[PDB]
Structure formats: structure tokens, C-alpha cells
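Q: My questions all concern the structure below.
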Amino acid sequence: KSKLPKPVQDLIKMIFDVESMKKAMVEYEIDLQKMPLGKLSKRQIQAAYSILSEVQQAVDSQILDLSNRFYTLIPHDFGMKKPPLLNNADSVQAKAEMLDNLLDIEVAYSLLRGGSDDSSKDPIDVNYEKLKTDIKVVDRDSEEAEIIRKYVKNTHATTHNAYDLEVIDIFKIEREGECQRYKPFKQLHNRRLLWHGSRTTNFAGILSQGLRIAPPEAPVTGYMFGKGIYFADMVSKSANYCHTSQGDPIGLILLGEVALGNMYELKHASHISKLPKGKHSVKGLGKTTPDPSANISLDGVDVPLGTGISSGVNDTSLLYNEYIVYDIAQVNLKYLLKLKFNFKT
Ligand SMILES: O=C1NC[C@H]2c3c(cccc31)CCN2C(=O)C1CCN(C(=O)c2cc(Cc3n[nH]c(=O)c4ccccc34)ccc2F)CC1
């Protein structure tokens, strides 16, 4: 059988779970009866993205046409009601986000159904290799893991208290080719260990391909700071994007080292087409920041595990900080946590 440790095997089963794929899709009111996971095509979705970008700028017959074209490519099922027309910046945003997750679900599933039936190897091992990622378990006991469990603890935001966070498994990760792609940006200053949360169904995509940035076409709504890779320094701001429910209270979250360099500090939304010369990222300024006094330097990389205090920031659209980079090579994925979401209710 597979020689990979039990917690690593569960992770691989958890990331390639066909049922979580169906269940997220069902949550998107997508109609699996007309389109089950197999019918999911990379083109079916890429073409579906195009339509959305027409609606985006076509903004009064013809819109019915675009929507009917959309809802035909991606058959939903409100059962009755007849699907909502795509006629506003809100309705198009939510649909691109859904589409964005359908891309990864297609990635996850297609990775799964590829490969030879040559079965010397245990299935779990075969699928582990498809991730192109080296994954090891960090000792609960070790100090490395004490910091991580401390970063989780002291950085829950006072206002998110709809749940509590427990660390089941800490994984140390190295995506193939990523050290080499990150290396130039190692020379950049102000490097930081930052959270990125995502739906579990996104992880076959994220491990095999890395955090990537939104393609040539997609709305800029919901992006306070444009198309990039977003991170937070408050664990709970990232955990919220895991989309864990009370019925599904266990999530996957990332800790990534990001080369922020000279940050372009913003208090309000500005899409900004280009970073100014000499700037290497954007930091949205929230009212509540991690206390600098606890900030810890680990191998030339800051860990802002300071508990949430206030900054003299006013007035700002942000409750908590936000960091965005616009080149995928500015990120080096370091840890992946399996989190436990204990809900209050
Ligand atoms: O922890 C964070 N979760 C995400 C979130 C965020 C917030 C602030 C703090 C941290 C959180 C603010 C909102 N967040 C985001 O906006 C996301 C950041 C990263 N995102 C992407 O990198 C992204 C990924 C994809 C997947 C993808 N992209 N490009 C491809 O060619 C591709 C090809 C196959 C499969 C998937 C993709 C598409 C659009 C994207 F914007 C989505 C937007």
C-alpha cells in the first residue's frame, strides 16, 4: 500500500473527493441532471466566461440572448422561478466567481480521471503524484508548529466570532518548480507569511498549478484591488473563504510567503491598471492590524502573529488588512492547514 502517512492520505482523499465537487455545484444551483461532473468541459466554461464579459460591458434585448446563452451552457435549476437575468454588476460578479471555482473543479476531476491503470502503485500514491507537490507533516510537538497554532489563535478577528478555529494537521509543502520561479523575488524586501483560504474543491488546482490570477476576461467587481492574488494577515478573514458550513466544518487553508516589497498602501477601492514604478504590491489599510510588537522574523520572513490591535487608519473601507500581488511568481506556498470550524450558533 501507500507509505504516505495517514494525515497525508486523508488530505489526498479530501482534495479528490468527487462528492464535494457535486455538492459545491449543487450549491451553485447548477443542474447536474443535465450536466453531471463528466459533462464539465474546459471549453464549456472558457466559452461561458466570454458570454459573461459581453454582459459586463453590454451595460437591452440581446441581454436576454446572452443570459439564455449562458444558462444553456451552464444549466441551472431553481426548479421553478426561471433563472435571474444577468443585468447588473452584482449578478455578473457572483457568476464569474462560480465559474472561477468550476475551473478548478474541472481541473480536480480531470486530474482524477487521467493516468494509466497500471496498478503496481496504490491509487492514493498515484493521485498524490498528480499534485506535483511535496507534502510532509509538521510535528504538532515541534516549535515550528507552535508558532503556526499561535498565528491562528491570536489573529482571529473580534468581529468574525461566528466560529472557532482548531488546527488538525499542519502540512509543509513544496510545489514543483516553485522555488525556482520564486527565486528572483527572494531579493525583494518586506517578505511575509500570509493566509490564503479557499474552497477545498480548489486544492487540486492550487497544488498542481499554484495560486493563479484571473484571466483576460472577468468583472472587476468584488475586487477592491483588481485582478491579483489576495492574502490576509488575520486568519479569520482567510478562513471565511474556505466556505465551510456547519454540515462541513473542516477546511483547507494556506500559509504563503509573499514578496510584498514596496507596498502601494490604499484606504479605498481602486482597480488600478498598473502598479506605480517602485511598488511591488498593494496593501489595503484596515482599521484593525496585528500588533507589530509581536511580529516574528523567521528565516528572513515576517510572521505578523501579533494579536489584533488598532491602527491610526481613518477612514477606510477595510476592517482588516489585505495584500495583493499581480505576478504569480511573487508567492511561495509554504504551509497548508487542515482546519476545524467549531461553530457558535
Ligand atoms: O484568503 C483569501 N481568499 C480569497 C479572497 C481573499 C480576500 C482577502 C484576503 C484573503 C482572501 C479578498 C477576496 N479574495 C479574492 O479576491 C481571490 C484572490 C485570488 N483569486 C485568484 O487567484 C483567481 C483564481 C482563478 C482560478 C484560475 N485562474 N486562472 C486560470 O488560468 C485558471 C485555469 C484553470 C483553473 C483555474 C484558473 C480565477 C480567478 C481568480 F481571481 C481569486 C480572487
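Residues displayed in chain A correspond, in order, to Swiss-Prot positions 662-720, 726-1011.
How was it done? The header gives X-ray crystallography, 2.4 Å.
Just so it is clear, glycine is given a Cβ too, placed from its N, Cα and C backbone atoms.
So Swiss-Prot says this about it:
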ACT_SITE  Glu988  active site, for poly [ADP-ribose] polymerase activity
BINDING   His862, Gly863, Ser864, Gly871, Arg878, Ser904  NAD(+) binding site
MUTAGEN   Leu797 to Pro  1.5% of wild-type activity
MUTAGEN   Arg865 to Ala  Increased affinity for DNA damage sites
MUTAGEN   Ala870 to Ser or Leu  Increased DNA-independent poly-ADP-ribosyltransferase activity
MUTAGEN   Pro882 to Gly  Does not affect DNA-independent poly-ADP-ribosyltransferase activity
MUTAGEN   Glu923 to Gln  Does not affect ADP-ribosyltransferase activity
MUTAGEN   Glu988 to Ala, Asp, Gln or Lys  Poly-ADP-ribosyltransferase activity is inhibited while mono-ADP-ribosyltransferase activity is not affected; only monomers are added. Disrupts interaction with CHD1L and ability to recruit PARP2 to DNA damage sites
MUTAGEN   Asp993 to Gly  Abolished interaction with TIMELESS
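Buried or exposed, and what's around them? Tell me for each listed feature.
A: Around the Cβ of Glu988 (mutagenesis position), a 10 Å sphere holds 21 further Cβ atoms from the protein chains shown.
DSSP assigns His862 (NAD(+) binding site) to a strand.
Using a 10 Å Cβ-Cβ cutoff, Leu797 (mutagenesis position) registers 21 neighbours. DSSP gives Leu797 (mutagenesis position) a coil state; it is part of no helix or strand.
A C-beta separation below 8 Å, combined with a sequence spacing of at least six in one chain, links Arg865 (mutagenesis position) to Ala685, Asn767, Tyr907, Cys908, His909.
A simple way to gauge crowding: the CB of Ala870 (mutagenesis position) has 25 other CB atoms within 10 angstroms, across all the protein chains here.
Secondary structure at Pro882 (mutagenesis position), taken from DSSP and collapsed to helix, strand or coil, is coil.
The DSSP secondary structure for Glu923 (mutagenesis position) is strand. On its own chain, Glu923 (mutagenesis position) has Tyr848, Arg857, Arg858, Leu859, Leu860, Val967, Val997, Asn998, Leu999, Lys1000 as residues at least 6 apart in sequence with a Cβ closer than 8 Å to its own Cβ.
DSSP gives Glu988 (mutagenesis position) a strand state.
In sequence order, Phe851 are the residues near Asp993 (mutagenesis position), counting only same-chain partners six or more apart with C-beta under 8 A.
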Q: So among the binding-site residues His862, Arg878, who's got the most Cβ atoms within 10 Å?
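A: Max Cβ neighbours within 10 Å, all protein chains included: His862.
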Q: Over a break of 5 residues, report the distance between the Cα atoms of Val720 and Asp726 in whole Å.
A: 8
Q: Out of the mutagenesis positions I have (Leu797, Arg865, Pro882, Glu923, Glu988, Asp993), which ones have their Cβ sitting under 6 Å from ligand 1?
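A: With ligand 1 as the reference and 6 Å as the Cβ limit, the list reads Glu988.
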Q: In Å, how large is the greatest distance between any two Cα atoms among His862, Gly863, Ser864, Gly871, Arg878, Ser904, the listed binders of NAD(+)?
A: 18
Q: Give me the CA-CA distance between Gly863 (NAD(+) binding site) and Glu988 (mutagenesis position), in Å, as a whole number.
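A: About 13 Å separate the Cα atoms of these two residues.
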Q: Can you tell me how far the Cα of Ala870 (mutagenesis position) sits from the Cα of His862 (NAD(+) binding site), in Å?
A: 15
